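Visitor: One structure follows; several queries about it will come next.
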Amino acid sequence: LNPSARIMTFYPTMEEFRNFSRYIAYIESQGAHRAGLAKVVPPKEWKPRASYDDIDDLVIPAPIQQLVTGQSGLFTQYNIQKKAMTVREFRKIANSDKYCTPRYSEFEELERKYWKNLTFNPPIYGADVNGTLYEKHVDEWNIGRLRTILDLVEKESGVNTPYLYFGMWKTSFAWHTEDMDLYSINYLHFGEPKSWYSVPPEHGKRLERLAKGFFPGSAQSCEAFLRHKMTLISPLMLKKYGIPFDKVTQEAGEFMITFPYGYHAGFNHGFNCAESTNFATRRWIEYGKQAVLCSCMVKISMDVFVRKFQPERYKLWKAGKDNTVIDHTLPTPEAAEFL
Ligand SMILES: O=c1[nH]cnc2c(-n3cc(CCN4CCC(Cc5ccc(Cl)cc5)CC4)cn3)nccc12
Ligand SMILES: [Zn+2]
Ligand SMILES: [Zn+2]
């Protein structure tokens, strides 16, 4: 389903929520994947940590200062690595007069203030922090241990590990797909909202074509230059060039799911914390095999997946004759139980 490819929101009951791989198959069966991004609001009784007041001494080893260059909706983000700091040190900076969220009536106002000021007063993003804020006993939707078919990488051979994102106002993530065109889970533990922009995978190539036209020097240097996660394109720029996209705001205690080859970027409203990781379903294997990778980085040997799930195609794929065409609208084989 999902004909217009719009971002869908789900409210699973505690029973539906219990199985992660089953629910993903469920949301795929409802066409959630067509948007490239879906929101999952978990049961009201469900909590992964009783309190976030015990993490002030937690170390952010490589905070990055985000320097943005550009104009006319077109930007490049340069990351400057800064010395290690604590969550206590970070929160103090985030909430300071120099870095705090401006006063705003509505989101459209905050969005406009972001697109107008992202080049000034560079913020610090306490991104890519190895760790989890989930309590060990928490079995439902545990980012640390999702136990998807992706775990085969580690089982046989940090993509499968959790990462925390301590954000402040204006810190942002550039347009990108997941490494190896994998899926992603992103839980916002606490704090101020996280706004998201998404392009449906079926229009993924249009955005690429548009970026290739805007940064031809970057495109001549690298086939998959968007993977560098440095390109920022404003919603107005996308609308001007007729690129279909959708937007959504993630609030604390909500989950966002990025689907294979579903381009996304966004920004933080203020001081917050988000944990994320990559995962996979049987549908991903074909995206993993066909993924255009950074030539100038995260690379996964597909051989193990093709052995187990496509042994009949192993010889044809190892010969370079696997001419399989991907249908971005087809749900995962695991969704059969719902069709
Ligand atoms: O809100 C967001 N903020 C920031 N980023 C976001 C985001 N993505 C962030 C990543 C990077 C993930 N990860 C990559 C690898 C890196 C360590 C590394 C490197 C090489 C090798 Cl070979 C082994 C390990 C650590 C980091 C991918 N998507 N998606 C959605 C939302 C957000
Ligand atoms: Zn991502
Ligand atoms: Zn590259």
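We number chain A the same way Swiss-Prot does; the residues here are 8-164, 170-308, 312-354, in that order.
Quick check of the header: X-ray crystallography, 2.5 Å.
For all residues, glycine too, the Cβ spot is worked out from N, Cα and C.
Pasting the feature list from Swiss-Prot:
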- 14-56: domain 'JmjN' (DOMAIN)
- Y132, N198, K206, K241: 2-oxoglutarate binding site (BINDING)
- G133 to A: Abolishes histone demethylase activity; when associated with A-138 (MUTAGEN)
- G138 to A: Abolishes histone demethylase activity; when associated with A-138 (MUTAGEN)
- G170 to A: Abolishes histone demethylase activity; when associated with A-165 (MUTAGEN)
- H188 to A: Abolishes histone demethylase activity without affecting ability to bind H4K20me2 (MUTAGEN)
- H188, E190, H276: Fe cation binding site (BINDING)
- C234, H240, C306, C308: Zn(2+) binding site (BINDING)
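Please go over these features one by one and say how buried each is and what sits next to it.
Guide: Helix, strand and coil residue tallies for the domain 'JmjN' (14-56), in that order: 18 helix, 6 strand, 19 coil [DSSP].
Packing around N198 (2-oxoglutarate binding site) is summarised by its Cβ count: 21 other Cβ atoms lie within 10 angstroms of its Cβ, all protein chains included. Mapped onto three states, the DSSP output places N198 (2-oxoglutarate binding site) in strand.
Listed in sequence order, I67, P70, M92, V94, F97, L176, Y177, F178, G179 are the same-chain residues at least 6 apart in sequence whose CB falls under 8 Å from the CB of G133 (mutagenesis position).
In the three-state DSSP scheme, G138 (mutagenesis position) falls into the coil class. The number of other Cβ atoms within 10 Å of the Cβ belonging to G138 (mutagenesis position), over all protein chains shown, comes to 15.
In the three-state DSSP assignment, the secondary structure recorded for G170 (mutagenesis position) is coil. Under a cutoff of 8 A between CB atoms, and with a sequence separation of 6+ in the same chain, the neighbours of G170 (mutagenesis position) are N137.
The Cβ of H188 (mutagenesis position) lies under 8 Å from the Cβ of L238, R239, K241, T243, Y275, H276, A277, each of which sits 6+ residues away along the same chain. In this structure, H188 (mutagenesis position) is part of a beta strand by DSSP.
Neighbour count (other Cβ atoms within 10 Å of the Cβ, all protein chains): 15 for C306 (Zn(2+) binding site). Reduced to three states, the DSSP call for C306 (Zn(2+) binding site) is coil.
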Visitor: Which recorded positions of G170, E190, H276 contact ligand 3 in the sense of C-beta under 6 Å?
Guide: none
Visitor: Secondary structure at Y132 (2-oxoglutarate binding site) (DSSP, helix/strand/coil)?
Guide: strand
Visitor: Which recorded positions from the set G133, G138, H240, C308 come near ligand 1, judged by a Cβ under 6 Å from any of its atoms?
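Guide: Near ligand 1: none of them.
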Visitor: Gap validation: 5 unmodelled residues, flanks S164 and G170. CA-CA distance in Å?
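Guide: Roughly 12 Å, rounded to a whole number, separates the two Cα atoms.
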Visitor: Under 6 Å from ligand 2 by C-beta, which of these recorded positions make it: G138, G170, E190, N198, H240? Sequence order, please.
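Guide: Cβ < 6 Å from ligand 2, in sequence order: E190.
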Visitor: Just to verify a number: CA distance, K206 (2-oxoglutarate binding site) to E190 (Fe cation binding site), in angstrom, no decimals.
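Guide: Computed Cα spacing between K206 (2-oxoglutarate binding site) and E190 (Fe cation binding site) is 18 Å.
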Visitor: Just need one number: Cα of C308 to Cα of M312, in Å, whole number, across 3 unmodelled residues.
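Guide: Roughly 9 Å, rounded to a whole number, separates the two Cα atoms.
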